Amino acid sequence: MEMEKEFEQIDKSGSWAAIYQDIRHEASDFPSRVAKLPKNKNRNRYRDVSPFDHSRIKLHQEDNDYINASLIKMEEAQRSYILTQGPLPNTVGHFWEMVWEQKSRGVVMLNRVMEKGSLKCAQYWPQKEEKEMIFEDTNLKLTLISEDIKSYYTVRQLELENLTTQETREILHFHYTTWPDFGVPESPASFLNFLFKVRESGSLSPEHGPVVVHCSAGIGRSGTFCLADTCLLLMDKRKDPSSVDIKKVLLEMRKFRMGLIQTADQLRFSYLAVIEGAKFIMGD
């Protein structure tokens, strides 16, 4: 069924909360035993959001390999993503270790450091060129190279240096700064504009490691981003674009991280973004 007609059907019958609960009921349940070990309690921002064991990213260190992060590998679309929580004061060094070890080119941040008067993640990148950051636990240095502030998002060029070997890499930081404190955006236009800027940079392409995407818990706004990207790519690849089933794609992604898309409003917004984004992938 054309999602656009599916959309109006659900909208006129006001059944979004019902569709969404059906997804929650059918979603995969896999063990997350490593996340729950006592030694890792201060590595998790939220007690009820954990990576599954089978898909978790392992840090390359004998001490403790745990980070709250998951590899979402989409086989038909030929795209991979790493979804992670916003880094905590004691996990910022682990976060940049993962970026280095997984050979990522881009980091996508979908939250502000403070929202609703509370801290939603650590200030984990430098704000001034001349004030670089050193992460002593993982032996990495991080420098701000340039900053381009736009109305709906900011793009930063960063230099990550492995102090052990003195190799350096350019990392691109894509910061969507205008998601509202409550609810979802009224129009998907600025979100789609942002997605296409990430695509244009190379950060999603198979020559690099997977993009790292986060919000506060790494499941809500973050799920919306990868769900929309993968659905649009499938519509590009297939002979029959109306065969793309957004609910089935979401359940496939939930095999790799729990709780992706956190509200029925985020589900509706994901439909809106794919429907409106389609009106480019087909030529215009």
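Looks like X-ray crystallography, 1.6 Å, at least that's what the header says.
For all residues, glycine too, the Cβ spot is worked out from N, Cα and C.
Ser50 to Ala or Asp appears in Swiss-Prot as a mutagenesis experiment; the accompanying note says: No phosphorylation. For the published mutagenesis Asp181 to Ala, Swiss-Prot gives the following note: Substrate-trapping mutant. Taken from Swiss-Prot, the feature substrate binding site applies to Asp181, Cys215, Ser216, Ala217, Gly218, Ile219, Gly220, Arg221, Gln262. Recorded in Swiss-Prot as a mutagenesis result, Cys215 to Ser carries the remark: Catalytically inactive mutant; abolishes sulfhydration. Taken from Swiss-Prot, the feature active site, phosphocysteine intermediate applies to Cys215.
Counted over all residue pairs in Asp181, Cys215, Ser216, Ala217, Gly218, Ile219, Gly220, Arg221, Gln262, the record's binders of substrate, the longest Cα to Cα distance measures 16 angstrom. Between the alpha carbons (Cα) of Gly220 (substrate binding site) and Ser50 (mutagenesis position) lies a span of roughly 13 Å. Secondary structure from DSSP puts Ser216 (substrate binding site) in coil. Straight-line distance linking the Cα atoms of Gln262 (substrate binding site) and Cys215 (mutagenesis position), rounded to a whole number, equals 12 Å.
Non-local contacts of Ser216 (substrate binding site) by the CB criterion (under 8 A, 6+ apart in sequence, same chain) comprise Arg45, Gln85, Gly86, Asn111, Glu115, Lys120, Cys121.
With a 10 A radius on its CB, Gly218 (substrate binding site) counts 29 other CB atoms from all the protein chains. Closest to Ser50 (mutagenesis position) in space, going by CA atoms and restricting to the recorded positions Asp181, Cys215, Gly218, is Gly218. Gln262 (substrate binding site) is surrounded by 18 other CB atoms, counting those within 10 A of its CB over all protein chains shown. Cβ environment of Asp181 (mutagenesis position): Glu115, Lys116 lie under 8 Å away, each six or more residues apart in the same chain. In sequence order, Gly86, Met109, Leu110, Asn111, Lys120, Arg221, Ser222 are the residues near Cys215 (mutagenesis position), counting only same-chain partners six or more apart with C-beta under 8 A.
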